[PDB]
Amino acid sequence: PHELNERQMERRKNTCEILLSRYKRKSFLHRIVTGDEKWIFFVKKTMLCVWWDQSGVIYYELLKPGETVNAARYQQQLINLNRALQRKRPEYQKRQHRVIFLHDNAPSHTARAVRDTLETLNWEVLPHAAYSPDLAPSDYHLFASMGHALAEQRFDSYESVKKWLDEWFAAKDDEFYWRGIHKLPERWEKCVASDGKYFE
Ligand SMILES: Cc1nnc(C(=O)NC(C)(C)c2nc(C(=O)NCc3ccc(F)cc3)c(O)c(=O)n2C)o1
Ligand SMILES: [Mn+2]
Ligand SMILES: [Mn+2]
């Protein structure tokens, strides 16, 4: 979409080198939990806030129409996400494993109270470059598939959106979610080979 400047390409390329070199030393893809926000329009619009891993959607919220994510809201979301994670992913209840968290750096995602919450949860937060939805599984995989399916829908209500999302998420095979995460290394490689430009 955007015309990347030098600082932006540098940061993309450097981030991807770091993630890729880590990956080659010891793959960590199975420990990533990732998420992002997207507007869904009906009749007005509601923000979908969703988090997922290679096994499926862990937790989501659909905010009241017009409502936005601010710092306080994101902090509570992360807390609620962690409760869902304990219930749905045993490997993490048992603290056999540490969560690796991939989200973008929207201001609410980096505010002081949110940084504190992440420190306390003690999730590892992966680096992520500005203007890089091609590096964010929610964008290049989850919402890319969703957007096509949404384009046919004309939702009557907030309830219709929620129903549709429950159904849609659940109809995807485990393989869909796994592919979206495990696409990361190829994309990190492409980005390093483009010196940080966008790529096909
Ligand atoms: C940086 C920066 N500035 N604009 C952007 C950007 O990438 N915008 C566009 C609209 C492309 C975009 N954005 C977000 C997103 O969250 N943007 C909020 C945000 C703003 C600043 C910041 F540092 C990080 C995040 C998406 O999720 C997304 O899918 N897209 C497509 O990146
Ligand atoms: Mn975003
Ligand atoms: Mn996005």
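The residues of chain A that appear here are 121-163, 189-345 by Swiss-Prot count, in order.
Here the Cβ of each residue, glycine as well, is placed from N, Cα and C on the backbone.
Annotated Mg(2+) 2 binding site per Swiss-Prot: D156, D284, in sequence order. Non-local contacts of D284 (mutagenesis position) by the CB criterion (under 8 A, 6+ apart in sequence, same chain) comprise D156, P278.
Taken from Swiss-Prot, the feature Mg(2+) 1 binding site covers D156, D249. In sequence order, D156, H273, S277, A281 are the residues of the chain that are 6 or more apart from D249 (Mg(2+) 1 binding site) and have a CB within less than 8 Å of its CB.
The annotation that Swiss-Prot gives for the mutagenesis experiment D284 to A reads: Loss of catalytic activity. In three-state terms derived from DSSP, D284 (mutagenesis position) belongs to a helical segment.
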For the deposited structure, the Cα atoms bordering the 25-residue gap, namely those of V163 and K189, are apart by a whole number of Å, specifically 6
Which of these recorded positions (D156, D249, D284) have a C-beta closer than 6 Å to some atom of ligand 3? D156, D284
Measure from the Cβ of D156 (Mg(2+) 2 binding site) and count the other Cβ atoms within 10 Å, all protein chains considered. 21
Do any of the recorded positions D156, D249, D284 touch ligand 2, in the sense that the CB is under 6 Å from one of its atoms? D156, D249
